[PDB]
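**Q** Next up is a structure, given as structure tokens.
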Amino acid sequence: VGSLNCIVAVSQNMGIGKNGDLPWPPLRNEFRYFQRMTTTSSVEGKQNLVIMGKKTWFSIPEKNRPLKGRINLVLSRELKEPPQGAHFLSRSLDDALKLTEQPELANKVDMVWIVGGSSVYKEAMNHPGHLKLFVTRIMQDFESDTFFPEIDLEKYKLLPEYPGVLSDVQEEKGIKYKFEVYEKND
Ligand SMILES: NC(=O)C1=CN([C@@H]2O[C@H](COP(=O)(O)OP(=O)(O)OC[C@H]3O[C@@H](n4cnc5c(N)ncnc54)[C@H](OP(=O)(O)O)[C@@H]3O)[C@@H](O)[C@H]2O)C=CC1
């Protein structure tokens, strides 16, 4: 199994969601960026695995579920089996990452992408080891009811650029945003 990564889009006031939806209007190229990053795998015969909480699963438009071309894993302690269209279910993040080391997955998964929500971001972000954060900074405040955890810049270094990630300011629907990559190793 390759690298561990989080990916998020976040407003200036650290918002990621409101009532099961994004806080801002849909940004088509931002979602295309998410799809491209999470799907693209630099290792033959493998797919990337996406890990998400249960609310994040149900917040993806049904037309996009499971996220195609990726192995889809949902975190939940209430569910007894994967949701319709999901591939795997785990009861904790450590359990999910252990599963990637099991016979049924060890040779199938390249990059692991945590794609939300808050609690799983927070746990991963404070667990020792090598982790990247792919952060889309939406450059406005938006009313939100779910927030991205604090990024500790003492440990997460902002990279000066990264292959496949545009460094300049983007704009869609009148909303400026930019792509960033952070890396810790502790
Ligand atoms: N802007 C962005 O980049 C993103 C935005 N979104 C949006 O953000 C919000 C996400 O909501 P959020 O509340 O954070 O929800 P989550 O997706 O984290 O779902 C929370 C539910 O997931 C299960 N869960 C979460 N963590 C774990 C864990 N480590 N182990 C086992 N089960 C776990 C629990 O379900 P159970 O009770 O069944 O145990 C919990 O109630 C939504 O509005 C969504 O649209 C989501 C992702 C990215």
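Residue numbering for chain A follows Swiss-Prot, covering 2-187 in order.
Recorded method for this deposit: X-ray crystallography, 1.2 Å.
Any Cβ shown, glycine's included, is placed from N, Cα and C.
Look at Swiss-Prot and you will find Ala10, 16-22, 55-57, 77-79, 117-124 tagged as NADP(+) binding site, backed by experimental evidence. As annotated by Swiss-Prot, substrate binding site applies to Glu31, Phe32, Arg33, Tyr34, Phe35, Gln36, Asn65, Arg71, with the evidence given as a curator's inference. For 4-185, the entry in Swiss-Prot reads domain 'DHFR'. Among the sequence features in Swiss-Prot, the mutagenesis site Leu23 to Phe, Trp or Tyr is noted as follows: Decreases affinity for NADP and dihydrofolate over 10-fold. The annotation that Swiss-Prot gives for the mutagenesis experiment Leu23 to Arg reads: Strongly decreased affinity for methotrexate. Decreases catalytic rate constant 200-fold. Decreases affinity for NADP and dihydrofolate over 10-fold. Annotation of the published mutagenesis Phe32 to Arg in Swiss-Prot: Reduces catalytic rate 5-fold. Reduces affinity for dihydrofolate 9-fold; when associated with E-36; the original residue is retained in the structure shown. Where Swiss-Prot documents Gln36 to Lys as a mutagenesis experiment, the accompanying text is: Increases affinity for dihydrofolate about 3-fold. Reduces affinity for NADPH about 3-fold. One entry in Swiss-Prot concerns the mutagenesis experiment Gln36 to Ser. Its note says: Increases affinity for dihydrofolate about 2-fold. No effect on affinity for NADPH. Recorded in Swiss-Prot as a mutagenesis result, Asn65 to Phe carries the remark: Increases affinity for dihydrofolate about 3-fold. No effect on affinity for NADPH. In Swiss-Prot, a mutagenesis experiment is listed as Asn65 to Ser, annotated with the note Increases affinity for dihydrofolate about 15-fold. No effect on affinity for NADPH.
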**Q** How many whole Å apart are the CA atoms of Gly21 (NADP(+) binding site) and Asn65 (mutagenesis position)?
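**A** About 15 Å separate the Cα atoms of these two residues.
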**Q** Please give me the binding-site residues out of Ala10, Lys56, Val121 that lie within 10 Å of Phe35 (substrate binding site), comparing Cα atoms only.
**A** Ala10
**Q** Measuring CA to CA, name the entry from the recorded positions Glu31, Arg33, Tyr34, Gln36 that ends up nearest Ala10 (NADP(+) binding site).
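**A** Out of the listed candidates, the nearest Cα belongs to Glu31.
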**Q** Quick check on the binding-site residues: of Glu31, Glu124, whose CB has the lowest count of neighbouring CB atoms inside 10 Å?
**A** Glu124
**Q** Restricting to the same chain and to sequence separations of six or more, state which residues have a Cβ under 8 Å from that of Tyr34 (substrate binding site).
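**A** Result: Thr137, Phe180.
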**Q** Radius 10 Å, atoms counted are CB only; among the mutagenesis positions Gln36, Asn65, which position scores highest?
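**A** Of the mutagenesis positions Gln36, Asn65, the highest Cβ count within 10 Å belongs to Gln36.
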**Q** Specify the nearest of the recorded positions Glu31, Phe32, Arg33, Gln36, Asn65 to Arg78 (NADP(+) binding site), where nearness means the distance between Cα atoms.
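**A** That would be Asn65, the closest of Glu31, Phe32, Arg33, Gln36, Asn65 to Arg78 (NADP(+) binding site).
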**Q** Taking only the recorded positions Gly18, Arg33, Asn65, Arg78, which have a CB closer than 6 angstroms to any atom that belongs to ligand 1?
**A** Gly18, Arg78
**Q** Please report the Cα separation of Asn65 (mutagenesis position) and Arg71 (substrate binding site) in Å, rounded to an integer.
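**A** On Cα coordinates alone, these residues lie 11 Å apart.
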**Q** Hey, which of the recorded positions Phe32, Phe35 is the loneliest by Cβ count within 10 Å?
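**A** Counting other Cβ atoms within 10 Å of each of the recorded positions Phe32, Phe35, the minimum falls on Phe32.
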**Q** How big is the gap, in Å, between the Cα of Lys56 (NADP(+) binding site) and that of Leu23 (mutagenesis position), rounded to a whole number?
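**A** For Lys56 (NADP(+) binding site) versus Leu23 (mutagenesis position), the Cα atoms are 12 Å apart.
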**Q** Determine the most Cβ-crowded residue among the binding-site residues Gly18, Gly21, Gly118, using a 10 Å radius around each Cβ and all protein chains in the structure.
**A** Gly118
